[PDB]
Protein chains: 2
Amino acid sequence: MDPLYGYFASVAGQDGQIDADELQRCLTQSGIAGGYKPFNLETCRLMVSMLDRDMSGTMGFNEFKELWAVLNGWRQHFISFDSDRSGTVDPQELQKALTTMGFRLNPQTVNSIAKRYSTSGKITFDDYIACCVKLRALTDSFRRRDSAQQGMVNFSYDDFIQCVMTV
Amino acid sequence: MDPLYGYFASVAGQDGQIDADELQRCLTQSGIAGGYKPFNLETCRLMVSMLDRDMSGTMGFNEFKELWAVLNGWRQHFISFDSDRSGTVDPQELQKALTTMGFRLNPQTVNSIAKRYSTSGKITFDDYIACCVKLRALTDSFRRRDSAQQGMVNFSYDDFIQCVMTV
C-alpha cells in the first residue's frame, strides 16, 4: 500500500481522477508544504497541466505520486535558501536556486524570471513552486518538439499558442 | 484631457507610474467591469505585463488608456455572449468569441484553451480577459520574431523560456 494513497482516495472521484480543487485539498492534507502556506488553486491547476498529457484536466494517482515527489524535492531546495524560515526568498537567491535544481538557463533569463515572480521584492514559497511547475512543463513541451536536441524548435503560431496557453 | 486621467491621477504614484495593484484600483474606480466582478490582482499583473516592455512592473497613463480601450472592447464581445449577465460563458461560446476577437487560431487549438480556462464548466468574465490578455501578449511576442511573416518562429530554448515565463 502506498503511503500517499489515503489522501488521494479521500477526494478522488470514482474514476480515480482528481481536478485542481481536489488536488489542492489532498496536497493540503498530505501536509507537503509542511510549515509553509498550503498551495492555492491556481498553482494546483498548473501542477495538473504539468502532468496532464491528455487535456483531461485531471490527474490520477500514479501522477499524484510523481508530483508529490517532485514537489517534495523542490521544497527541500527552497528550504536551503530560506535560512530564516520566512516562506520567502529574495530575487538573487532565486537565480542560484533555479540554477542549482536541474534547470539549464542563462543568467539573463533567470533574472527576468526572478523579476516577474517577485512580490514586494521577494519571491514566496508558493510562487517559487508555481515558477518551477510552469518551468518544468514548458521545458517538457519544448524538449518534446526538439527532436535532435539542438536547443532550437521551429514553432508554428498555432502550435506555439496552444502549447503555451494550456500550460 | 482624457476622461481616464482622473482615475489614473488618483492612484498613480510620484512618477505617474502604476503597478498591478494600483491598476487594479483604477480599473475598479473607472467602473469598466460595469456589473461584473472587479478584476483580481493576478489578472492585472498580467495586464501590466502585456504593456510593460522593459519589465519595470508598471505602466504610465498612455499605457493605461490603451489598455482600458482594449479591455472595454473585449467586455463588449463578452457582454453579447453573456445575455443572462451570468458573468460566465461556456467553452463552445469562447471559440466563437475569440474568433471574432480577431485572434485567428485553430478550432482544435481554441478548444484546448477553452478547456484550460474552463471551471465548473464555464469561463468567468475575469478568466475570459486573463485569457485574452495572455493571448494578446503572446501573439505580440511571436509577431516580433516573425518579421518575414512566415507563420513560423524558430525559438531557442532560452528565448522561448524567457518569452513565456515573463508573460
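Sequential numbering from 1, following the chain as shown.
So this one's X-ray crystallography, 2.2 Å, going by the header.
Quick reminder: no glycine exception, Cβ is built from N, Cα and C everywhere.
Features as listed in Swiss-Prot:
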BINDING   A:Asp52, A:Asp54, A:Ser56, A:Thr58, A:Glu63  Ca(2+) 1 binding site
BINDING   A:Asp82, A:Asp84, A:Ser86, A:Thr88, A:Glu93  Ca(2+) 2 binding site
DOMAIN    A:39-72  domain 'EF-hand 2'
DOMAIN    A:69-104  domain 'EF-hand 3'
MUTAGEN   A:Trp68 to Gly (Swiss-Prot position 99)  No significant effect
MUTAGEN   A:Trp74 to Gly (Swiss-Prot position 105)  Reduced affinity for calcium, resulting in reduced interaction with ANXA7 and strongly reduced modulation of RYR2 channel activity
MUTAGEN   A:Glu93 to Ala (Swiss-Prot position 124)  Strongly reduced modulation of RYR2 channel activity
MUTAGEN   A:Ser147 to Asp (Swiss-Prot position 178)  Increases calcium-sensitivity and promotes interaction with sarcoplasmic reticulum membranes
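Comparing C-alpha positions, A:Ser147 (mutagenesis position) sits nearest to A:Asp54 among the recorded positions A:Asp54, A:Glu63, A:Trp74.
By a simple count of nearby Cβ atoms, those within 10 Å, the most crowded of the binding-site residues A:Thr58, A:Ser86, A:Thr88 is A:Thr88.
Neighbour density for A:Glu93 (mutagenesis position): within 10 A of its CB lie 19 other CB atoms from the protein chains shown. All protein chains shown were included, and the count of other CB atoms within 10 Å of the CB of A:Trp74 (mutagenesis position) stands at 20. A straight line from the CA of A:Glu93 (mutagenesis position) to the CA of A:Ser86 (Ca(2+) 2 binding site) spans 14 Å.
Look at A:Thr88 (Ca(2+) 2 binding site): DSSP puts it in a strand. The sparsest Cβ neighbourhood within 10 Å, among the listed binding-site residues (A:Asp52, A:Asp54, A:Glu63, A:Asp84), is found at A:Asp84. Of all the binding-site residues listed (A:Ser56, A:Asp82), A:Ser56 has the fewest other CB atoms within 10 A of its CB.
Residue counts for the domain 'EF-hand 2' (A:39-72) by DSSP state, with H, G and I taken as helix and E and B as strand, are 23 helix, 2 strand, 9 coil. Under DSSP, A:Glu93 (mutagenesis position) is assigned to a helix (H, G or I) in the three-state scheme.
Counting other Cβ atoms within 10 Å of each Cβ, the mutagenesis positions A:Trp68, A:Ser147 show the lowest value at A:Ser147.
Look at A:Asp82 (Ca(2+) 2 binding site): DSSP puts it in coil. Here A:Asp54 (Ca(2+) 1 binding site) is compared against the recorded positions A:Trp68, A:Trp74, A:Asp84, A:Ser86, A:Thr88, and the shortest C-alpha distance is to A:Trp68. The secondary structure of A:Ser147 (mutagenesis position), as reduced to three states from DSSP, is coil rather than helix or strand. Within 8 A of the CB centroid of the Ca(2+) 2 site residues A:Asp82, A:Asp84, A:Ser86, A:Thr88, A:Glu93, the other residues of that chain are A:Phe81, A:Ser83, A:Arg85, A:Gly87, A:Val89, A:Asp90, A:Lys122.
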